[PDB]
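> My questions all concern the structure below.
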Amino acid sequence: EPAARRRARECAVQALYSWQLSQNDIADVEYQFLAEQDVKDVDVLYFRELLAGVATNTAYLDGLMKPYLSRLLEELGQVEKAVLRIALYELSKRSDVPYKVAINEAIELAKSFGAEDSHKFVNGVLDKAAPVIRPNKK
Amino acid sequence: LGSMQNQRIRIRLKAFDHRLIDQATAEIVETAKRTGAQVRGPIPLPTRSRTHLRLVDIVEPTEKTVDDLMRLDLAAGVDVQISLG
């Protein structure tokens, strides 16, 4: 896939984090990010689609996630929550994004912005959640 | 204070604990929004070592914003840099 798509995920992790903390209108959050962050190499369409995708679907995306969280208790990190919401969004709503790509990009996004062993927890949730969303695993 | 040409407060946070840094960030954001201000970001930076980085800017601050920020005591193990104007 294009590096611009990966960049869009990276920028969406940051912007969705903005929104999670600020609860500003996601349109404003999109605009502000496009005006203040270097975005020259970014799939700007997909960035928009990831943002609104997640921001208007938080309840649905958290619900797909919850059954695999109910026990390991440290609230859940804001970066991890954004990474997981992106991954689940792609798995539920984006057929143009392949199964292994959604999970692999999530794992790398967690490596970059996440805590110490964030990638391993993100991995744990996803390959429990992903087969339930994509029985074909494609 | 107040009369500074660019009415913008830039904040950079560092910490080893992401629970501490997300909480501190939440509190700064809340302080801005309580006091009639607006927030740009916050955004997380790529982690380097054991260190989490957060950037948050406050625009349109009131005097109450500035006073409340300066009265704000963040958790031990969270480092800050603040620039005004």
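For chain A, we keep the numbers from Swiss-Prot: what you see runs 2-139, in order.
Recorded method for this deposit: X-ray crystallography, 2.6 Å.
Keep in mind that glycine also has a Cβ here, set from the backbone N, Cα and C atoms.
Swiss-Prot lists these features:
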| type | residues | note |
| --- | --- | --- |
| VARIANT | A:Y18 to D | In nusB5; abolishes antitermination |
> List the same-chain residues at least 6 positions away in sequence whose Cβ sits under 8 Å from the Cβ of A:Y18 (variant position), in sequence order, or say none.
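In sequence order, A:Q79, A:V80, A:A83, A:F114 meet the Cβ cut-off.
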> For A:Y18 (variant position), which DSSP three-state class applies?
helix
